[PDB]
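Novice: Mind looking over this structure? Questions follow.
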Amino acid sequence: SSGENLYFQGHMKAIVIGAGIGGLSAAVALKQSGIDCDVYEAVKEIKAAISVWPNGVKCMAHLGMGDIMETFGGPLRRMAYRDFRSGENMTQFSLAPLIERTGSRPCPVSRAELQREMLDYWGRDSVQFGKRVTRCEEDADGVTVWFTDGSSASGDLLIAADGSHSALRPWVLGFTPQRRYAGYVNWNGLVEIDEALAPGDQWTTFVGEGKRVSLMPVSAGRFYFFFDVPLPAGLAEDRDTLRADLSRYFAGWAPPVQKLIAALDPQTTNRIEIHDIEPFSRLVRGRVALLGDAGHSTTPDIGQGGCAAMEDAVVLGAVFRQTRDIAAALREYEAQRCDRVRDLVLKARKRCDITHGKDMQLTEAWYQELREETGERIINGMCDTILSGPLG
Ligand SMILES: Cc1cc2nc3c(=O)[nH]c(=O)nc-3n(C[C@H](O)[C@H](O)[C@H](O)COP(=O)(O)OP(=O)(O)OC[C@H]3O[C@@H](n4cnc5c(N)ncnc54)[C@H](O)[C@@H]3O)c2cc1C
C-alpha cells in the first residue's frame, strides 16, 4: 500500500505511446532514471531526413545515444545561401564557430537510419507494434489505455508521444486543436552527392520568389534535398505529376536546381503540405504527459521538431531522477518545456512567413540581408535557439 517503495524494479511502469523520435527518446530517459517502460506503436511496420542541431545532439549524447549521431550524422561544416537566378553566393561561411559555442557538431541524418538505430538501441523486442491507442483513463491508482485491436494496458505513468495527430492530446487538453496550414508545400528526398549541385560538406540553399531549394549532406555520400513553394493547400499533385510540377515552379532557377529536378526519383520523393498547431499552455494532466509533436507541432523551418522531442525526453528523465511523485514531476516537466516549445513553434512560424513571401517585401528585405551577411548574425541567431535548450 502506502508503504511500497517505488524505486524497486517493477514498482514503476511507464506506458509510452509512439515509437518515433520522442517515444524512443522518452523510454530511454525514463529507463536511465530507473523506470520500466513498455513502448507501444501503432504501425506494424516502419517508415526523408532531419538536421539534428547541437541541442538535439547533446540530448542524444546525454541519453546514451551519442554514437548514433557521430556515426550517421552527415558532414555539415559550412552553409551558403545562393541567388536563384545566377546560382551565386549571396553569403557563405563555416559553422565551426557554432560547434565551439554550442559544444557539438550539427548532425543531418536520414529519418530512416535514425529511426532504425533508435529502435536497435531500445530493442524491437520491447516495442509492441500494431498497437494504436484510442483512449486513456486515469484514477487514484494509475492510468490505463485502450488499443484499436481490443487490448489495453495499465501503468503508473503515461507518455503520449503519438505524433502531430496525437489521439491522446485531446484528453490532456480538454479540446481538439486543429492543424493550421502554413501556406507552403515541401518536396523532400535523398540523392547521391554530386558537386554539379553543391559542396558535399555544405548546407546549400537557393532562395527567391518566396521559395527555396536546399541541400545538406547526410551519411554515406548523400544529399537530403527539399523544395519549398508557397501554394494553396489541396492542389492535384502527387508523385506522378512531381517532376513537371517542380520544373514549372522553378523555371528559370540556376542550372544546379534543374540538375536536381532531373536527378531525383519521384517515387521516393515526398510531397508534404506544411502545417503547425497553435501552442498549448498545457502539456500534462495527472499521470499523462504529451511529448514531441504530440505536445507541440511546428513548421520544420528552423529544424527543431525532432530536436525539441529529444529535449523533452531529457527533461522527462531528469525530473524523475530523484522523485517518484508523478504529479509533481510532470508539473516540473511542463514548467521547463512549455515556454521553450511555444517559442520554438512561433519562431518556426515567423521564419516560415519571412521565407515564403507572406509579405513579399519583408522576404525581399531578408534576401537583401543575405547579400550583406557575413555569417555572424545567422550564427548568433542559431546559437540563441540552440543554447536556449535544456542542456544549454
Ligand atoms: C519536412 C520536415 C522536415 C523536418 N526537419 C527537421 C529537422 O531538420 N530537424 C528536426 O529536429 N526536426 C525536423 N522535423 C520534425 C521532426 O520530423 C518531428 O518533429 C519528429 O519526427 C517528431 O517526433 P515524434 O516522435 O514526436 O513524432 P512522430 O515521428 O510522428 O512519431 C509518432 C509515432 O507514434 C505513432 N502513432 C501515431 N498515432 C498513434 C496512436 N494513436 N497510437 C500509437 N502510436 C501512434 C506513429 O506511427 C509514430 O511512429 C521535420 C519535419 C518535417 C515534416
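These residue numbers are counts, starting from 1, taken along the chain as shown.
Determination method: X-ray crystallography, 2.2 Å.
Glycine is treated like the rest: Cβ placed from N, Cα and C.
According to Swiss-Prot, the protein carries these features:
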type	residues	note
BINDING	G22, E41, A42, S51, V133, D293, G303, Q304, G305, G306, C307	FAD binding site
BINDING	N186, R212, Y224, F225, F226	substrate binding site
MUTAGEN	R212 to Q (Swiss-Prot position 204)	160-fold decrease in catalytic activity. Results in the uncoupling of the NADH oxidation and urate hydroxylation reactions
MUTAGEN	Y224 to F (Swiss-Prot position 216)	5-fold decrease in catalytic activity. 2-fold decrease in affinity for urate and increase in affinity for NADH
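Looking at the shown structure, can you explain where the listed features end up?
Specialist: In this structure, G303 (FAD binding site) belongs to neither helix nor strand by DSSP; it is coil.
In sequence order, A48, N186, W187, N188, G189, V213, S214 are the residues of the chain that are 6 or more apart from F226 (substrate binding site) and have a CB within less than 8 Å of its CB.
Look at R212 (mutagenesis position): DSSP puts it in a strand.
Shown in sequence order, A48, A49, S51, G74, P108, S110, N188, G189, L190, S214, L215, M216, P217, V218 are the residues of the chain, 6+ apart in sequence, with a C-beta less than 8 angstroms from the C-beta of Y224 (mutagenesis position).
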Novice: Among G22, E41, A42, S51, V133, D293, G303, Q304, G305, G306, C307, the annotated FAD contacts, find the widest CA pair distance and round it to a whole Å.
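Specialist: If we measure all Cα pairs in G22, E41, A42, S51, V133, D293, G303, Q304, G305, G306, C307, the largest is 29 Å.
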Novice: Name the residues of the same chain, 6+ apart in sequence, whose Cβ is under 8 Å from the Cβ of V133 (FAD binding site)?
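Specialist: In sequence order, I17, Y40, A42, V145, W146, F147, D162, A167, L168 meet the Cβ cut-off.
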Novice: Between the Cα atoms of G303 (FAD binding site) and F225 (substrate binding site), what distance do you get, rounded to the nearest Å?
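Specialist: Their Cα atoms are separated by 14 Å.
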Novice: Enumerate the residues of the same chain, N186, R212, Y224, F225, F226 excluded, that satisfy the criterion Cβ within 8 A of the mean position of the Cβ atoms of the recorded substrate site; list them in sequence order.
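Specialist: Output for this site, in sequence order: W187, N188, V213, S214, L215, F227, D228.
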